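Remarks on the structure that follows.
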Amino acid sequence: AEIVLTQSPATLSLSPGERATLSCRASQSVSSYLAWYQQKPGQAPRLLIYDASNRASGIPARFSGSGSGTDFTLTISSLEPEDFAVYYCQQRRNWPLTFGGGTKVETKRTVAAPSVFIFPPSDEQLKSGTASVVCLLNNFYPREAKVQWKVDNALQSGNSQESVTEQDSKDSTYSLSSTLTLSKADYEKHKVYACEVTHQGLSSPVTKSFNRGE
Amino acid sequence: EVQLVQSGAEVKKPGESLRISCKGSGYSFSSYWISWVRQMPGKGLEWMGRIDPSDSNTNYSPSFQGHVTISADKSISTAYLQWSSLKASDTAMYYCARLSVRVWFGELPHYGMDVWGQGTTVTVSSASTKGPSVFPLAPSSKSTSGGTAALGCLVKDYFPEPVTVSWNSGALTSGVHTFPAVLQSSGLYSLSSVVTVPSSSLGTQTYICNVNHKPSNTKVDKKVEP
Amino acid sequence: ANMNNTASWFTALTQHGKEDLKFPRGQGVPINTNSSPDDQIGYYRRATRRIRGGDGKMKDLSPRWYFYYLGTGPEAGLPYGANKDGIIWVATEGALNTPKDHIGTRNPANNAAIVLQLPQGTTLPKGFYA
């Protein structure tokens with residue numbers, strides 16, 4: 001609302017040692033009233049740069065900011081492992097104060113296709129009147145992945161939730177779970193359950209399926 | 001040291017009121033504004049509004065006007081954020097921050113939000129404390145020969161956070177993935193923990209997930225078998 | 001007619017000698033009974049004119065320095081403390097480091113200029129008087 005801040009790109013994928021350039025563009029001029037913040041995983045935001053170009057006390061020299069008017073840049077001259085984080089801009093030119101949407105700086109690695117596994121509901125859970133079908137996508141890169149559920153070759157929507165790990169400190173991959181939730185009654189009506197996985201590392205989408213009742 | 005210390009985690013139900021606080025130390029509280037910022041789970045930072053404690057002049061973001069009230073007691077360097085009727089959608093992390101805007105000569109002012117509190121989580125749900133149910137995610141009978149298999153456990157319908165999950169009493173750590181909890185439309189949390197293991201070890205090695213939910217003093221050990 | 005519709009709220013500080021205008025940090029904001037302590041921050045901008053002297057040659061008149069509140073006037077975009085020839089910064093301690101959007105500049109068709117006055121005890125360089 002009012003002054004809109006747009007950050008580009010949403011994700012930067014780089015390695016330690018490389019230069020990072022983050023962009024912030026404002027919908028109208030904010031003169032020099034623009035600040036940059038870093039937020040490391042599990043921590044509060046921290047001020048990096050105030051009024052466009054001034055480095056905050058305690059902030060390493062490799063951070064710098066420039067720009068005036070509508071176009072602003074945050075540069076990290078050479079990335080350290082602790083700089084993989086999310087970066088936000090914020091203007092104080094006028095009410096309401098507004099933030100950009102954030103740019104995540106993440107670790108680059110080679111494309112790794114997910115290994116896919118499907119888990120039927122357990123017999124214990126079936127007794128309780130609900131059924132959960134779980135699809136696991138393990139150790140993949142990049143983060144973008146699509147999971148679609150098919151029940152008797154029919155596409156599901158609205159009855160599944162995803163959860164994703166943070167980037168692995170060892171191998172820089174992600175893992176992801178998708179859970180389809182059904183009533184016991186609905187579950188015993190159909191036979192074929194499948195999750196289809198689309199990902200850059202798969203030349204064709206991969207499905208894992210099972211027939212209810214083995 | 002300049003510091004802001006916020007009040008502790010809150011667990012509330014929809015419709016209740018709530019006031020959380022933010023205490024400043026090591027600086028003249030009235031010489032700087034206080035700003036409040038919301039971060040929804042997995043989402044970005046959103047400005048809620050600010051207060052000048054010197055004269056209690058406030059401003060709110062249009063999105064939060066009328067749903068929250070920001071106030072301050074400058075004689076005890078404390079700012080407040082208050083809701084008259086919490087919504088499930090107010091479940092979030094809330095930060096207070098010192099908003100430096102005045103020209104003071106005794107220091108180089110860092111104009112903007114230069115000192116942040118550690119944040120206060122607010123969880124809003126109609127649910128009450130409840131321990132999880134723990135179901136096995138059994139390895140497939142078609143796990144590849146001499147390859148890698150996956151197995152896990154589903155930790156469903158508990159409240160509030162957190163649960164702890166270990167495997168074989170801490171003996172199994174490589175290849176474990178315990179996913180972030182998801183707050184379901186029922187108002188209860190659910191998550192899965194999974195591990196990849198050699199397919200050949202499935203008929204010899206025993207796999208047990210240990211699940212602790214301290215708010216309900218629930219401790220569960222679930223054996224996961226082919 | 002933008003250029004004719006905009007002016008300093010105050011009369012100029014005329015530079016009568018060789019010294020440029022400057023003030024100790026904390027001093028130099030003109031008195032204005034229509035402003036609050038939050039508002040007391042801005043810059044002076046130098047203007048110099050030339051006219052034909054009595055001996056046929058062009059000559060410079062004494063420079064005039066005009067005050068504009070922060071974020072207003074010909075250098076509206078400059079942040080407080082930016083370095084620029086002919087621009088000097090003044091602030092009362094504790095002023096808000098924010099543009100004075102509620103003050104703006106003066107339209108001569110609406111208001112005459114306020115005679116520039118400074119608090120008693122203000123330090124002025126040689127050749128400046130108020």
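Going from the start of the chain as shown, residues are counted 1 onward.
Method on record in the header is X-ray crystallography, 1.8 Å.
Every residue gets a Cβ built from N, Cα and C, even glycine.
Copied from Swiss-Prot, the annotated features are:
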{"type": "BINDING", "residues": "C:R49, C:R64, C:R106", "note": "RNA binding site"}
{"type": "MUTAGEN", "residues": "C:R49 to E (Swiss-Prot position 92)", "note": "Complete loss of RNA-binding"}
{"type": "MUTAGEN", "residues": "C:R64 to E (Swiss-Prot position 107)", "note": "Complete loss of RNA-binding"}
{"type": "MUTAGEN", "residues": "C:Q120 to A (Swiss-Prot position 163)", "note": "Partial loss of RNA-binding"}
{"type": "VARIANT", "residues": "C:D20 to G (Swiss-Prot position 63)", "note": "In strain: Delta/B.1.617.2"}
{"type": "VARIANT", "residues": "C:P37 to R (Swiss-Prot position 80)", "note": "In strain: Gamma/P.1"}
{"type": "VARIANT", "residues": "C:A76 to S (Swiss-Prot position 119)", "note": "In strain: Zeta/P.2"}
{"type": "VARIANT", "residues": "C:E93 to D (Swiss-Prot position 136)", "note": "In strain: Omicron/BQ.1.1"}
Would you list the recorded positions among C:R49, C:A76, C:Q120 that come within less than 8 Å, Cβ to Cβ, of chain B, in the order they occur in the sequence, writing 'none' if nothing qualifies? none
Taking the Cβ of C:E93 (variant position) as centre, how many other Cβ atoms lie within 10 Å? 15
Over all shown protein chains, what is the count of other CB atoms within 10 A of the CB belonging to C:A76 (variant position)? 17
Within a 10 Å radius of its Cβ, which of these recorded positions (C:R49, C:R64, C:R106) has the fewest neighbouring Cβ atoms? C:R49
When distances run from the Cα of C:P37 (variant position) to each of the recorded positions C:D20, C:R64, C:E93, the nearest one: C:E93
C-alpha spacing of C:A76 (variant position) relative to C:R106 (RNA binding site), in angstrom: 14
Find the shortest Cα-Cα separation between C:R49 (mutagenesis position) and the recorded positions C:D20, C:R64, C:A76, C:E93, C:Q120, and name the residue that gives it. C:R64
Can you give me the same-chain residues 6 or more apart in sequence from C:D20 (variant position) with a CB-CB distance under 8 Å? C:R46, C:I88, C:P125
Measure from the Cα of C:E93 (variant position) to the Cα of every one of the recorded positions C:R64, C:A76, C:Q120, then give the nearest. C:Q120
Rounded to the nearest Å, what's the C-alpha distance separating C:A76 (variant position) and C:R64 (mutagenesis position)? Just drop the number here, would you? 19
Smallest number of other CB atoms within 10 Å: among the recorded positions C:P37, C:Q120, that is C:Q120
Simplified to three states, DSSP reports C:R106 (RNA binding site) as strand
Return only the integer: C-alpha distance in Å from C:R64 (mutagenesis position) to C:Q120 (mutagenesis position). 21
